[PDB]
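Participant: Before I ask anything, here is the structure I am working with.
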Amino acid sequence: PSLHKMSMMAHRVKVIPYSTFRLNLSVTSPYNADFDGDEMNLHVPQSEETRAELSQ
Amino acid sequence: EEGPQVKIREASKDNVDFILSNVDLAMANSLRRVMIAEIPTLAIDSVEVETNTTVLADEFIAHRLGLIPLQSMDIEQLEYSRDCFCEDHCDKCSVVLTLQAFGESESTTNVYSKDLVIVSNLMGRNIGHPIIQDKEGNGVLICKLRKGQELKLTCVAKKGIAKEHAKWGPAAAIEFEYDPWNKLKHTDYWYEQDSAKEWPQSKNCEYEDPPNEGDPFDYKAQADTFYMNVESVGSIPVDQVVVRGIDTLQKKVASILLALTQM
Amino acid sequence: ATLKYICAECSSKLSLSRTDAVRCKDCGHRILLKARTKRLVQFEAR
Amino acid sequence: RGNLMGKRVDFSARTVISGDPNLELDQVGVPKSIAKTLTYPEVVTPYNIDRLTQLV
Amino acid sequence: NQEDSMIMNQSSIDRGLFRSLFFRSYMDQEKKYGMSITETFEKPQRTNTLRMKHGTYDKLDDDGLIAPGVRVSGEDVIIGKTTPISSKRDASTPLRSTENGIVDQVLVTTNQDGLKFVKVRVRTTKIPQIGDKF
Amino acid sequence: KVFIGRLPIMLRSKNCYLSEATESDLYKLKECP
Amino acid sequence: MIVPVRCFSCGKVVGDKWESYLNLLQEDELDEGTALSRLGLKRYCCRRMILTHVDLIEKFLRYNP
Amino acid sequence: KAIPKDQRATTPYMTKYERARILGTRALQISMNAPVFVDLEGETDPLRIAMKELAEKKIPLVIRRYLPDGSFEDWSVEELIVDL
DNA sequence: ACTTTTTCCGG
RNA sequence: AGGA
DNA sequence: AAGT
Ligand SMILES: [Mg+2]
Ligand SMILES: [Zn+2]
Ligand SMILES: [Zn+2]
Ligand SMILES: [Zn+2]
């Protein structure tokens, strides 16, 4: 859903094999995700400006 | 006699029961690993299908064929296809098997691993013969056909290790145990009332000495002596699953030593 | 050689063209299959 | 609500999520297929030019 | 295996564990337009229309159908069809862009009307991978 | 006497062929027993 | 649907043992427990492979073309 | 209307948002082939360059802080304290 | 007498 | 019609 | 399940 400011967070990409978005286990709680078939979205900033907003 | 000692308990076509003494656990385990996934075998790896009128699908049968165990005795004198210079395959690097089957019989017609014929030249070396351990001499059951059900295909078997596919598995289950009286305190026995009663004793308890409680914990104590049992699938013979493993590992260590010398 | 389409039940090869009627000869049944390519398929045994 | 406050967007990806204890808190595992599809527009600059041409 | 995840034995997956077949039946028919203005199951090319799919029409045979052995993949055309106008508009059915596999059964039949009815089955095996649910 | 439309029949019903069919008959009819 | 060659867990060739199992049951009148063990399947992974097998192939064969 | 420097009453410190928009803005300009105001001591990322430009308070930008009435306080990235 | 909301994502 |  |  996204009822939290913490339901949408900025991350460092790590290119890996296998079709799943991998994520650290401690970040499980803010999103509220379990790994029982849960899916997630990924948006990519296009500016060196929209990037600063994410990182900073 | 030397460094690590061996004392074989039971031997057969399919199983070696022995005891590995004066060895490091890390050594006996690296040895366990190697026998599972690093000894090369030979199995079907390309199935060009001509006609399939069966109840099973092309790839269902394909996958099945790779699991059929092939003679991998003189495997050491077959090149890995990658290392060979021919585009695709040749006699130097591959064994070519053909399989033709048809339901002539009004009853159900069975298709066995015996029904495989080597079409390639074997260069007089022991390889590609489907392992038939079967009493009636039939080997694996690949398929079943009714009447007009024909099965035509060609297969190319290649070198490969179990690390690449479990079909190149030279060994089945590898039994590994140490310290049947937990004298090392390497495990904490879960219980309801009594640890010793509720947990069944190992058969290997007989080959080691009971703890005798009126003695302090030997912290100084290290784990040596590993009650093992290796099972051959059929490809390589039991003894060789061991020997070949011992060798394979030495070769890995040597490659390091060698690659170290290049620098 | 040449067996364009096989009938779905009796499995008798037909080899008909576009405008040669979608039906079997002895039995009716317009079901008719396609008979596998002569351009042969190869699969890895994994 | 559906076309203005909310919007279907580009540079967006979605898949099944799976936990990884070897990833860092702030990193996200991105499958190659998705990294290979998602694209950032970088401006040819004297700093990047050399790297950029290699990727081109 | 943390948080409703699970570790599967790769050695097992290869030995045949949790493998499954998957079929998908693509279907089509020749549509008649009043004055006997039918569509045609054929392998098209240029010929005034140029409104055809990007996928390799080359897997098609002259009847506008793949044969039951052929390994298909992208948006490779499974059924080639054309509709003329007052000429070969394309009406070709490509393989679901997402999909890939081997043609299984191709069935050529008749519609109640008497129209060319086609059903194409495409098989694939699915091995247990990493995001796979159980 | 006179035709009055077509009634969709439910499988394995009195008016369906399959009711009056044996294992062998069904397999022959390409129907799962 | 046709006997799996080799047990998923350990890898012991198991595709041969089928008809023999079906015979130690029918002809030899034994129980499943003793039959599996005559065939030398001691680890439960191997045992379950044969014990729990549903040979569906035989039903598919009853269909004509 | 514009508040005179001597009469300014906002933070002498730079907001989290000011800093994030300055680095974004300088990174966008440095990336658009703008003149860089510091020795790029091996630096190749326009954000890292922008961060360095800010580190030595060498960014020629000015934050116009707007008040609810429309009136505003102009503060330089030079004068703004970066404790954050 | 009379109206309007209700978590997020293959055909 | 179905997932979280 | 509420509220002009
Ligand atoms: Mg969940
Ligand atoms: Zn060769
Ligand atoms: Zn017929
Ligand atoms: Zn087993």
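Sequence positions for chain B are given in Swiss-Prot numbering; the residues included correspond to 3-265, in order.
Keep in mind that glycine also has a Cβ here, set from the backbone N, Cα and C atoms.
For B:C86, B:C88, B:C92, B:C95, the entry in Swiss-Prot reads Zn(2+) binding site. Listed in Swiss-Prot is the mutagenesis experiment B:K9 to E, annotated as follows: Transcript termination readthrough. Record note (Swiss-Prot) on the natural variant B:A30 to D: In mutant RPB3-1.
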Participant: Which are the residues of the chain, B:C86, B:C88, B:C92, B:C95 excluded, whose CB is within 8 A of where the CB atoms of the Zn(2+) site average out, their centroid?
Facilitator: B:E81, B:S83, B:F87, B:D90, B:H91, B:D93, B:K94, B:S96
Participant: B:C88 (Zn(2+) binding site) to B:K9 (mutagenesis position): how many Å between their Cα atoms?
Facilitator: 46
Participant: DSSP on B:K9 (mutagenesis position), three-state: which is it?
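Facilitator: Note: B:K9 (mutagenesis position) is in a strand by DSSP.
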Participant: For B:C95 (Zn(2+) binding site), just give me the three-state DSSP call.
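Facilitator: The three-state answer is coil.
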Participant: What Cα-Cα separation, expressed in whole Å, is found between B:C95 (Zn(2+) binding site) and B:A30 (variant position)?
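Facilitator: So the alpha carbons of B:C95 (Zn(2+) binding site) and B:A30 (variant position) sit roughly 32 Å from each other.
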Participant: Are there residues of the same chain, six or more positions away from B:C86 (Zn(2+) binding site), whose CB falls under 8 angstroms from its CB, and which are they?
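Facilitator: Listed in sequence order, they are B:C92, B:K94, B:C95.
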Participant: Between B:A30 (variant position) and B:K9 (mutagenesis position), what is the CA-CA distance rounded to a whole number of Å?
Facilitator: 14
Participant: If you count Cβ atoms within 10 Å of the Cβ of B:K9 (mutagenesis position), leaving out that atom itself, what do you get?
Facilitator: 10
Participant: Determine, from DSSP, whether B:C86 (Zn(2+) binding site) sits in helix, strand or coil.
Facilitator: coil
Participant: State which of the following recorded positions has the fewest other Cβ atoms within 10 Å around its Cβ: B:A30, B:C88, B:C92, B:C95.
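Facilitator: Across B:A30, B:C88, B:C92, B:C95, these recorded positions, the one with fewest Cβ atoms within 10 Å is B:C88.
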